[PDB]
Amino acid sequence: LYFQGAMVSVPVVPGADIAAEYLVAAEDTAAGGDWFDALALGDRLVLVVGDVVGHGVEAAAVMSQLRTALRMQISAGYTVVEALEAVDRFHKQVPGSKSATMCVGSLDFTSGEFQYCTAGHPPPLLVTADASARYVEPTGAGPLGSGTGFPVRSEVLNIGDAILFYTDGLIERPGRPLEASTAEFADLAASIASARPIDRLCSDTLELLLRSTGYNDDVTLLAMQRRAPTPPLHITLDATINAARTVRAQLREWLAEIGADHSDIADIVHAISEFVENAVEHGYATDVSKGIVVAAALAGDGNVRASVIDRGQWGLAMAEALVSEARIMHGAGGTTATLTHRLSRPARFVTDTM
Ligand SMILES: [Mn+2]
Ligand SMILES: [Mn+2]
(Lines of atoms letter the chains of each structure in order from A and count residues from 1; the text may use other names and numbers.)
(Lines give C-alpha, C1' and ligand atoms only; values in the text may rest on other atoms or scores of the structure.)
(Ligands and ions follow the chains in the order given, each with its own letter.)
Protein backbone atom coordinates (compact mmCIF):
# COMPACT_ATOMS: atom_id res chain seq x y z
CA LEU A 1 0.00 0.00 0.00
CA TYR A 2 1.34 3.35 -1.23
CA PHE A 3 0.12 7.01 -0.95
CA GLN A 4 2.03 8.75 -3.75
CA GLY A 5 4.22 5.85 -4.90
CA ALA A 6 5.63 6.00 -1.36
CA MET A 7 5.39 3.00 0.95
CA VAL A 8 3.40 4.17 4.00
CA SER A 9 2.80 0.58 5.05
CA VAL A 10 4.27 -2.88 5.01
CA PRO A 11 2.43 -6.06 3.82
CA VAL A 12 1.45 -9.13 5.91
CA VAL A 13 2.24 -12.72 4.87
CA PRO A 14 2.00 -16.21 6.25
CA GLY A 15 5.71 -16.96 6.57
CA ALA A 16 7.26 -13.62 7.65
CA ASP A 17 6.45 -10.71 9.94
CA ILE A 18 7.65 -7.36 8.65
CA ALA A 19 8.09 -3.99 10.38
CA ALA A 20 9.37 -0.66 9.10
CA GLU A 21 10.45 2.54 10.85
CA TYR A 22 12.05 5.70 9.49
CA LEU A 23 13.16 9.26 10.18
CA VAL A 24 13.81 12.08 7.72
CA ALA A 25 16.74 14.51 8.35
CA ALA A 26 14.82 17.55 7.03
CA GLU A 27 11.91 19.27 8.77
CA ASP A 28 8.30 19.35 7.50
CA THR A 29 8.95 16.89 4.64
CA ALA A 30 7.61 13.34 4.17
CA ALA A 31 10.68 11.94 2.37
CA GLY A 32 14.43 12.23 1.73
CA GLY A 33 17.14 10.20 0.03
CA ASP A 34 16.04 7.00 1.77
CA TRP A 35 13.36 4.50 0.95
CA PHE A 36 12.31 0.99 1.86
CA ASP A 37 10.07 -1.50 0.11
CA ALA A 38 8.57 -4.91 0.79
CA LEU A 39 6.86 -6.79 -2.05
CA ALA A 40 4.88 -9.95 -1.32
CA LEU A 41 5.15 -11.87 -4.61
CA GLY A 42 3.52 -15.23 -3.72
CA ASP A 43 6.34 -17.76 -3.50
CA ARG A 44 8.69 -15.11 -2.09
CA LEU A 45 9.11 -11.83 -0.17
CA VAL A 46 11.42 -9.11 -1.59
CA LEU A 47 12.87 -6.47 0.75
CA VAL A 48 14.48 -3.19 -0.30
CA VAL A 49 16.36 -0.44 1.44
CA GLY A 50 18.10 2.35 -0.50
CA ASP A 51 20.05 5.61 0.07
CA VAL A 52 20.44 8.44 -2.48
CA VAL A 53 23.26 10.99 -1.95
CA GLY A 54 22.56 14.46 -0.48
CA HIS A 55 19.03 14.88 1.03
CA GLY A 56 17.92 17.23 -0.37
CA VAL A 57 14.60 18.11 -1.97
CA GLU A 58 16.51 17.03 -5.08
CA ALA A 59 17.41 13.74 -3.33
CA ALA A 60 13.74 12.76 -2.81
CA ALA A 61 13.02 13.15 -6.56
CA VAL A 62 15.93 10.83 -7.38
CA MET A 63 14.76 8.35 -4.71
CA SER A 64 11.21 8.36 -6.09
CA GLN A 65 12.35 7.37 -9.57
CA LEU A 66 14.68 4.61 -8.38
CA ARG A 67 12.05 3.20 -6.11
CA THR A 68 9.48 3.09 -8.93
CA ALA A 69 12.14 1.62 -11.23
CA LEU A 70 13.16 -1.19 -8.86
CA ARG A 71 9.54 -2.02 -7.96
CA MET A 72 8.57 -2.33 -11.60
CA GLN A 73 11.27 -4.92 -12.32
CA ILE A 74 10.83 -6.91 -9.14
CA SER A 75 7.08 -7.08 -9.48
CA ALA A 76 7.38 -8.13 -13.14
CA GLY A 77 9.15 -11.26 -11.86
CA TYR A 78 12.82 -10.55 -12.62
CA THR A 79 15.36 -11.90 -10.13
CA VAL A 80 17.17 -9.67 -7.66
CA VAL A 81 20.24 -9.59 -9.88
CA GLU A 82 18.32 -8.89 -13.08
CA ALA A 83 16.29 -6.16 -11.35
CA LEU A 84 19.32 -4.42 -9.89
CA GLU A 85 21.02 -4.52 -13.30
CA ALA A 86 17.98 -2.98 -15.02
CA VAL A 87 18.14 -0.15 -12.52
CA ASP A 88 21.86 0.33 -12.87
CA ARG A 89 21.47 0.68 -16.62
CA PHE A 90 18.50 3.04 -16.05
CA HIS A 91 20.51 5.37 -13.78
CA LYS A 92 22.12 7.07 -16.85
CA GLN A 93 18.72 8.73 -17.42
CA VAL A 94 18.28 9.76 -13.77
CA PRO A 95 20.68 12.62 -12.91
CA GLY A 96 21.91 12.42 -9.30
CA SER A 97 21.30 8.66 -9.20
CA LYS A 98 24.98 7.74 -9.51
CA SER A 99 26.33 6.27 -6.28
CA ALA A 100 22.86 5.68 -4.90
CA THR A 101 23.27 2.54 -2.75
CA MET A 102 20.83 -0.34 -2.19
CA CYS A 103 20.36 -3.50 -0.29
CA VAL A 104 17.87 -5.97 -1.81
CA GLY A 105 16.87 -9.42 -0.52
CA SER A 106 14.50 -12.22 -1.51
CA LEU A 107 13.08 -14.74 0.95
CA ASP A 108 11.95 -18.14 -0.30
CA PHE A 109 8.98 -19.09 1.94
CA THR A 110 9.56 -22.85 1.49
CA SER A 111 13.32 -23.11 2.19
CA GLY A 112 14.26 -20.06 4.32
CA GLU A 113 16.77 -19.27 1.59
CA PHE A 114 17.38 -15.53 1.62
CA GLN A 115 19.27 -14.30 -1.45
CA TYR A 116 20.63 -10.79 -1.00
CA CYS A 117 22.77 -8.09 -2.61
CA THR A 118 24.58 -5.23 -0.86
CA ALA A 119 25.05 -2.65 -3.63
CA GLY A 120 27.63 -0.40 -1.91
CA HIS A 121 25.33 -0.68 1.07
CA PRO A 122 26.10 -1.56 4.67
CA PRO A 123 25.21 -5.23 5.19
CA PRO A 124 22.09 -6.56 7.02
CA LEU A 125 22.09 -7.56 10.68
CA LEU A 126 20.84 -11.09 11.36
CA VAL A 127 19.24 -11.71 14.75
CA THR A 128 18.72 -15.43 15.20
CA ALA A 129 16.04 -17.25 17.20
CA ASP A 130 18.41 -17.72 20.15
CA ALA A 131 19.13 -13.98 20.19
CA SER A 132 22.51 -13.92 18.51
CA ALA A 133 23.07 -10.90 16.31
CA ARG A 134 25.79 -10.77 13.67
CA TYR A 135 26.20 -8.98 10.40
CA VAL A 136 25.80 -10.97 7.22
CA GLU A 137 28.80 -10.72 4.87
CA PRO A 138 28.93 -7.97 2.20
CA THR A 139 28.17 -9.47 -1.23
CA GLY A 140 30.89 -7.52 -3.03
CA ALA A 141 28.47 -5.37 -5.00
CA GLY A 142 29.05 -1.60 -5.15
CA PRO A 143 26.67 1.33 -5.69
CA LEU A 144 24.92 2.34 -8.91
CA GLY A 145 27.33 3.31 -11.67
CA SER A 146 30.25 1.34 -10.26
CA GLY A 147 30.63 -1.38 -12.94
CA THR A 148 31.11 -3.88 -10.12
CA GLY A 149 28.08 -5.91 -11.24
CA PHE A 150 25.63 -7.26 -8.66
CA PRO A 151 26.86 -10.55 -7.15
CA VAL A 152 24.54 -12.21 -4.61
CA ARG A 153 24.94 -14.42 -1.51
CA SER A 154 22.58 -16.58 0.53
CA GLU A 155 21.78 -17.22 4.18
CA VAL A 156 19.28 -19.77 5.48
CA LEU A 157 16.88 -18.21 7.99
CA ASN A 158 15.13 -20.68 10.32
CA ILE A 159 11.77 -20.13 12.02
CA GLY A 160 12.25 -17.20 14.46
CA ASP A 161 15.32 -15.84 12.69
CA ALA A 162 15.08 -12.12 11.86
CA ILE A 163 17.02 -9.88 9.46
CA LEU A 164 17.42 -6.08 9.58
CA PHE A 165 17.90 -3.88 6.51
CA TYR A 166 18.96 -0.33 7.48
CA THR A 167 20.54 2.84 6.08
CA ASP A 168 23.85 4.37 7.16
CA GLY A 169 21.94 6.97 9.17
CA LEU A 170 21.34 4.29 11.78
CA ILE A 171 25.01 3.64 12.46
CA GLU A 172 26.63 7.01 11.56
CA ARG A 173 25.13 8.87 14.53
CA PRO A 174 26.62 12.14 15.92
CA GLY A 175 29.63 11.69 18.25
CA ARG A 176 29.91 7.94 17.57
CA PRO A 177 32.66 6.16 15.60
CA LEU A 178 31.61 3.61 12.95
CA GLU A 179 32.98 0.36 14.43
CA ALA A 180 31.65 1.23 17.91
CA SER A 181 28.24 2.29 16.56
CA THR A 182 28.05 -0.83 14.36
CA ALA A 183 28.79 -3.08 17.38
CA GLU A 184 26.16 -1.26 19.50
CA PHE A 185 23.37 -1.83 17.00
CA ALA A 186 24.25 -5.56 16.93
CA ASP A 187 24.48 -5.98 20.75
CA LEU A 188 21.24 -4.06 21.34
CA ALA A 189 19.34 -6.08 18.77
CA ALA A 190 20.63 -9.14 20.64
CA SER A 191 19.65 -7.65 23.98
CA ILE A 192 16.09 -6.70 22.99
CA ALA A 193 15.56 -10.17 21.50
CA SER A 194 15.77 -11.87 24.94
CA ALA A 195 2.72 -6.22 19.38
CA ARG A 196 4.69 -8.90 17.45
CA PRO A 197 8.29 -9.66 18.29
CA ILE A 198 9.58 -8.03 15.07
CA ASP A 199 7.76 -4.79 15.92
CA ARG A 200 9.55 -4.28 19.24
CA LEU A 201 12.84 -5.55 17.82
CA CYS A 202 12.45 -2.84 15.17
CA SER A 203 10.94 -0.13 17.34
CA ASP A 204 13.13 -0.50 20.46
CA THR A 205 16.44 -0.90 18.65
CA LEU A 206 15.91 2.35 16.76
CA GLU A 207 14.64 4.45 19.70
CA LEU A 208 17.40 3.40 22.13
CA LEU A 209 20.07 3.88 19.42
CA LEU A 210 18.81 7.45 18.90
CA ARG A 211 17.41 8.15 22.41
CA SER A 212 20.28 10.38 23.53
CA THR A 213 22.55 10.51 20.49
CA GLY A 214 20.08 12.11 18.02
CA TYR A 215 20.37 11.75 14.22
CA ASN A 216 21.91 13.68 11.30
CA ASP A 217 21.00 11.77 8.08
CA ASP A 218 17.89 9.94 6.91
CA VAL A 219 17.29 6.74 8.93
CA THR A 220 15.41 3.71 7.69
CA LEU A 221 15.09 0.34 9.35
CA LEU A 222 13.20 -2.52 7.73
CA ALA A 223 12.98 -5.73 9.71
CA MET A 224 11.53 -9.11 9.00
CA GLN A 225 11.38 -12.27 11.06
CA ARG A 226 10.63 -15.63 9.55
CA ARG A 227 7.68 -17.44 11.17
CA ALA A 228 5.69 -20.65 10.87
CA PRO A 229 2.48 -19.93 8.89
CA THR A 230 -0.83 -19.81 10.68
CA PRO A 231 -2.98 -22.58 9.23
CA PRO A 232 -6.08 -21.53 7.19
CA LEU A 233 -9.45 -20.96 8.84
CA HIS A 234 -12.38 -23.30 8.21
CA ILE A 235 -15.67 -23.46 10.09
CA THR A 236 -18.84 -25.40 9.36
CA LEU A 237 -21.84 -24.06 11.34
CA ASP A 238 -25.55 -24.43 11.70
CA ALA A 239 -27.55 -21.62 10.07
CA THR A 240 -28.60 -20.37 13.49
CA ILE A 241 -29.07 -16.95 15.01
CA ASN A 242 -25.66 -17.25 16.76
CA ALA A 243 -23.68 -18.20 13.72
CA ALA A 244 -22.28 -14.79 13.08
CA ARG A 245 -21.17 -14.36 16.66
CA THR A 246 -19.38 -17.69 16.42
CA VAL A 247 -17.65 -16.84 13.16
CA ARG A 248 -16.63 -13.31 14.33
CA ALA A 249 -15.01 -14.73 17.51
CA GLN A 250 -12.93 -17.24 15.55
CA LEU A 251 -12.16 -14.85 12.75
CA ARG A 252 -10.75 -12.43 15.33
CA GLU A 253 -8.57 -15.11 16.93
CA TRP A 254 -7.34 -16.13 13.51
CA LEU A 255 -6.52 -12.62 12.26
CA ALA A 256 -4.65 -11.89 15.49
CA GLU A 257 -2.50 -15.00 14.83
CA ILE A 258 -2.03 -13.84 11.25
CA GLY A 259 -0.89 -10.46 12.65
CA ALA A 260 -3.35 -8.12 10.92
CA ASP A 261 -3.86 -4.45 11.84
CA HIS A 262 -7.19 -3.51 13.51
CA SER A 263 -8.50 -1.68 10.43
CA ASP A 264 -8.08 -4.77 8.29
CA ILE A 265 -9.58 -6.87 11.06
CA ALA A 266 -12.56 -4.53 11.31
CA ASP A 267 -13.16 -4.59 7.55
CA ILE A 268 -12.87 -8.32 7.09
CA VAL A 269 -14.89 -9.22 10.20
CA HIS A 270 -17.62 -6.80 9.11
CA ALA A 271 -17.87 -8.36 5.61
CA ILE A 272 -17.89 -11.97 6.70
CA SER A 273 -20.21 -11.38 9.62
CA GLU A 274 -22.70 -9.85 7.19
CA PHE A 275 -22.34 -12.76 4.76
CA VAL A 276 -23.10 -15.20 7.56
CA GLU A 277 -26.06 -13.13 8.83
CA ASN A 278 -27.41 -12.81 5.27
CA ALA A 279 -27.03 -16.57 4.80
CA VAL A 280 -29.01 -17.24 7.96
CA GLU A 281 -31.79 -14.73 7.41
CA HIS A 282 -32.16 -14.96 3.63
CA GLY A 283 -32.02 -18.12 4.35
CA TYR A 284 -34.32 -20.59 2.42
CA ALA A 285 -33.17 -24.11 3.48
CA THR A 286 -35.20 -25.59 6.38
CA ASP A 287 -32.25 -27.84 7.09
CA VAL A 288 -29.97 -25.50 9.04
CA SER A 289 -27.55 -28.23 10.13
CA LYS A 290 -24.02 -27.47 8.86
CA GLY A 291 -25.59 -25.12 6.35
CA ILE A 292 -22.78 -22.57 6.46
CA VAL A 293 -19.18 -23.02 5.36
CA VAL A 294 -16.56 -20.37 6.00
CA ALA A 295 -13.01 -20.49 4.76
CA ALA A 296 -10.26 -17.88 4.95
CA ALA A 297 -6.56 -18.05 4.12
CA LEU A 298 -3.61 -15.65 3.70
CA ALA A 299 -1.50 -16.18 0.57
CA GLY A 300 2.05 -15.13 0.03
CA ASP A 301 0.84 -12.22 -2.09
CA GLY A 302 -0.46 -10.53 1.07
CA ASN A 303 -4.18 -11.03 0.32
CA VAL A 304 -6.73 -12.69 2.52
CA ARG A 305 -9.32 -14.59 0.52
CA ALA A 306 -12.49 -15.76 2.20
CA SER A 307 -15.71 -17.44 1.27
CA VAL A 308 -19.02 -17.96 2.90
CA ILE A 309 -20.92 -20.79 1.22
CA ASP A 310 -24.50 -21.61 2.19
CA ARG A 311 -27.37 -23.78 0.91
CA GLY A 312 -29.00 -20.97 -1.11
CA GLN A 313 -30.76 -17.68 -0.23
CA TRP A 314 -33.70 -15.72 -1.83
CA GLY A 315 -23.98 -7.93 0.20
CA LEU A 316 -22.11 -6.52 -2.83
CA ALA A 317 -22.15 -2.72 -2.28
CA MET A 318 -21.65 -3.42 1.45
CA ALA A 319 -18.61 -5.61 1.01
CA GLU A 320 -17.14 -3.89 -2.07
CA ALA A 321 -17.01 -0.74 0.07
CA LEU A 322 -15.14 -2.52 2.98
CA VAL A 323 -12.56 -4.76 1.36
CA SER A 324 -10.39 -4.71 -1.75
CA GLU A 325 -12.87 -7.02 -3.64
CA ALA A 326 -16.12 -8.90 -3.07
CA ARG A 327 -18.30 -11.22 -5.15
CA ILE A 328 -21.56 -13.13 -4.80
CA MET A 329 -22.48 -16.25 -6.83
CA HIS A 330 -25.83 -18.07 -6.83
CA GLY A 331 -26.82 -21.56 -7.98
CA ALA A 332 -29.66 -23.95 -7.21
CA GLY A 333 -29.20 -25.09 -3.61
CA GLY A 334 -26.52 -22.46 -2.88
CA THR A 335 -24.94 -19.05 -2.52
CA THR A 336 -21.22 -18.23 -2.29
CA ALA A 337 -20.00 -14.81 -1.07
CA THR A 338 -16.28 -14.14 -1.40
CA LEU A 339 -13.81 -11.47 -0.47
CA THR A 340 -10.24 -10.60 -1.27
CA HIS A 341 -8.59 -8.03 1.00
CA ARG A 342 -4.94 -6.91 0.85
CA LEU A 343 -3.39 -6.72 4.35
CA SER A 344 -1.09 -3.84 5.34
CA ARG A 345 0.52 -2.49 8.56
CA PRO A 346 1.65 1.09 8.61
CA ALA A 347 5.29 1.99 8.78
CA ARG A 348 6.25 4.08 11.82
CA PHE A 349 7.34 7.62 10.90
CA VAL A 350 9.16 9.24 13.84
CA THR A 351 10.34 12.77 14.71
CA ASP A 352 12.30 12.83 18.04
CA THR A 353 15.67 14.48 19.05
CA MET A 354 16.57 16.78 16.10
MN1 LIG B 1 21.65 9.81 1.25
MN1 LIG C 1 22.83 8.25 4.12
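Just so you know, the numbers here start at 1 and follow the chain as drawn.
Placed from the backbone N, Cα and C atoms, the Cβ positions cover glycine too.
Taken from Swiss-Prot, the feature Mn(2+) 2 binding site covers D51, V52. Annotated Mn(2+) 1 binding site per Swiss-Prot: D51, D168, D217, in sequence order. Looking at Swiss-Prot, the entry for mutagenesis of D51 to A (Swiss-Prot position 211) says: Does not affect autophosphorylation. 10-fold decrease in phosphatase activity. Here the residue is the original one, but Swiss-Prot notes a mutagenesis experiment at this spot, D168 to A (Swiss-Prot position 328): Leads to the accumulation of the autophosphorylated protein. 10-fold decrease in phosphatase activity. Here Swiss-Prot notes a mutagenesis experiment, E274 to K (Swiss-Prot position 444), with the remark: Abolishes autophosphorylation. Quoted from Swiss-Prot for the published mutagenesis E274 to A (Swiss-Prot position 444): Strong decrease in ATPase activity. Abolishes autophosphorylation. Listed in Swiss-Prot as a mutagenesis experiment, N278 to K (Swiss-Prot position 448) is described as follows: Abolishes autophosphorylation. Swiss-Prot gives this note for the published mutagenesis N278 to A (Swiss-Prot position 448): Strong decrease in ATPase activity. Abolishes autophosphorylation. One mutagenesis experiment catalogued in Swiss-Prot, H282 to A (Swiss-Prot position 452), is accompanied by this note: Abolishes autophosphorylation.
In the structure as shown, the Cβ atom of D168 (mutagenesis position) sits within 10 Å of 16 other Cβ atoms. Just so you know, of the recorded positions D217, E274, the Cβ with the fewest other Cβ atoms around it within 10 Å is the one at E274.
Over all protein chains present, the Cβ of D51 (mutagenesis position) has 27 other Cβ atoms lying within 10 Å.
Residue pair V52 (Mn(2+) 2 binding site) / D168 (mutagenesis position) shows a Cα separation of 11 Å. Cβ atoms within 8 Å of the centroid of the Cβ atoms of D51, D168, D217 (the Mn(2+) 1 site) belong to the same-chain residues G33, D34, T167, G169, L170, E172, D218, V219, site residues excluded. Within 10 Å of the Cβ of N278 (mutagenesis position) there are 19 other Cβ atoms, across all protein chains.
Rounded to the nearest whole angstrom, the C-alpha distance between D51 (mutagenesis position) and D217 (Mn(2+) 1 binding site) is 10. The Cβ neighbour count for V52 (Mn(2+) 2 binding site), using a 10 Å radius over every protein chain in view, is 30. Between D217 (Mn(2+) 1 binding site) and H282 (mutagenesis position), the C-alpha separation comes to 60 Å.
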